Amino acid sequence: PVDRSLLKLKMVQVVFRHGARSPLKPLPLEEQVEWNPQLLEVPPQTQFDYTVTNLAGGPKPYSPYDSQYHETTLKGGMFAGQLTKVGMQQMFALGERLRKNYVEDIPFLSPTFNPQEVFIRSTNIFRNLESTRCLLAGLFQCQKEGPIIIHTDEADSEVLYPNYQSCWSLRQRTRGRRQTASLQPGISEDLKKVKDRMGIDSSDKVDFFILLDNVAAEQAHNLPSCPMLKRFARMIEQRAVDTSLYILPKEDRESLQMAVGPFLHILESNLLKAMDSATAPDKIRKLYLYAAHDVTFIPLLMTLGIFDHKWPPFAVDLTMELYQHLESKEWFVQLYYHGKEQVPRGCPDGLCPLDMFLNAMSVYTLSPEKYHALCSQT
């Protein structure tokens, strides 16, 4: 048994999903809920100025995703996929929770944003950059000692989600299952049933991802959803998860490696920086922030053996704390998901000795050189 009073907090990594937003695509029904631009009013307490650069960096890369979303105008006038004031407030509250843990309860982080203590990375999509702003606003109460810089990568090299367009081997392994996923036993019958009851045309192309997208977005904003959409909300969520897992199952190790392995390699590398005491204390940070996606969380959670079979909700976070025992000099990792203490695969306890944790992750970790080899057929 370890006495936690001799544990000293060294490093924190937070991976989070953006807050509540408008749907990527609306449902194909004559009667749709309105997405009103009034939902985009910025809460004053989240006002924080930042700039975005590439990883170098370097100018903010072009975002194909932002362009794609602006091609879709929802009933009411909002664009698809935009963070709302509801989402901004969720991200702010996550920020204030972090402040409680890492600023107030122990003096780990400065009360004001210090560029040298914090590394910030996001995918290059407006809802993630804005969520990052709101998280920081809550964590630092809109106070900074220096400019906030968010790093983002070119879409073609991005590792913060499974990248199908850039990784040829991943695309090839999953293509067959992706084709047939909605035709699988029990998924297909449920899908047919929900579409029938909702009066959605048999010809319309709709899967559980689209249904879940809309019910989660509508529910988070308390919009007047179709009564049948509400009746099936839980089943819809379950089947969206089943679809995802059929395509990228826990038993397919190599697909998991290519999907999340490079991101895990990043998280591992951060932990390892603690093993070198003298080397580059300049490069090391106290806090690493990554704005990632629900499609990142699912495989990520599975590789850590903590997946709960729920769709990762708006503003969810995965938090990794690294401690060193002051007497023993042993290193320990603690993992939390959505505020809840977790016990990862291959770990005896919630407080996991660093060496055992690293061994567990190493099953799925993918170095950049290996990953690069697989991204190409030739």
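Per Swiss-Prot, chain A residues shown: 42-419, in order.
Including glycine, each Cβ sits where the backbone N, Cα and C put it.
Among the sequence features in Swiss-Prot, the mutagenesis site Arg58 to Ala is noted as follows: Abolishes enzyme activity. Among the mutagenesis results in Swiss-Prot, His59 to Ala has the note: Abolishes enzyme activity. The residue drawn here is the original one. The annotation active site, nucleophile is assigned in Swiss-Prot to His59 on the grounds of experimental evidence. Listed in Swiss-Prot is the mutagenesis experiment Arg62 to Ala, annotated as follows: Abolishes enzyme activity. One mutagenesis experiment named in Swiss-Prot is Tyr106 to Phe, and its note says Decreases enzyme activity. The annotation that Swiss-Prot gives for the mutagenesis experiment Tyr110 to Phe reads: Decreases enzyme activity. The note that Swiss-Prot attaches to the published mutagenesis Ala257 to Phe or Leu is: Decreases enzyme activity by interfering with water access to the active site cavity. Annotation of the mutagenesis experiment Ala257 to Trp in Swiss-Prot: Abolishes enzyme activity by interfering with water access to the active site cavity. Experimental mutagenesis at this site is recorded by Swiss-Prot as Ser285 to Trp, annotated: Decreases activity toward substrates with medium and long aliphatic chains, but not toward substrates with short aliphatic chains. Record note (Swiss-Prot) on the mutagenesis of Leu289 to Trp: Decreases activity toward substrates with medium and long aliphatic chains, but not toward substrates with short aliphatic chains. Annotation comment: Swiss-Prot describes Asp335 as active site, proton donor.
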Nearest by Cα to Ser285 (mutagenesis position), of the recorded positions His59, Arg62, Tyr110, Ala257, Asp335, is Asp335
Comparing the Cα of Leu289 (mutagenesis position) with the Cα atoms of the recorded positions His59, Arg62, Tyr110, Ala257, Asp335, the shortest distance belongs to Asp335
What DSSP gives for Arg58 (mutagenesis position), in three states, is strand
Here the recorded positions are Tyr106, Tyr110, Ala257, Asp335, and the Cα closest to that of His59 (mutagenesis position) is found at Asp335
Cα nearest the residue listed as 'active site, proton donor' among mutagenesis positions (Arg62, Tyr106, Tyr110) -> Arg62
Expressed in Å to no decimal places, the gap between the Cα atoms of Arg62 (mutagenesis position) and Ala257 (mutagenesis position) is 9
Ordered by sequence, the long-range same-chain Cβ contacts of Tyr106 (mutagenesis position) under 8 Å (at least 6 apart) are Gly122, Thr164, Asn165, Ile166, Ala196
One should report the C-alpha separation between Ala257 (mutagenesis position) and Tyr110 (mutagenesis position), rounded to whole angstrom, as 18
Whole-number Å distance separating the Cα atoms of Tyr110 (mutagenesis position) and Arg58 (mutagenesis position) is 18
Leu289 (mutagenesis position) falls, by three-state DSSP, under coil
So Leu289 (mutagenesis position), by the Cβ count within 10 Å over all chains shown, scores 23
Excluding its own, the Cβ atoms lying within 10 Å of the Cβ of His59 (mutagenesis position) add up to 30
Within 10 angstroms of the C-beta of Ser285 (mutagenesis position), the count of other C-beta atoms across all shown chains comes to 20
Neighbour count check, CB within 10 A, over mutagenesis positions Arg58, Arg62; minimum at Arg58
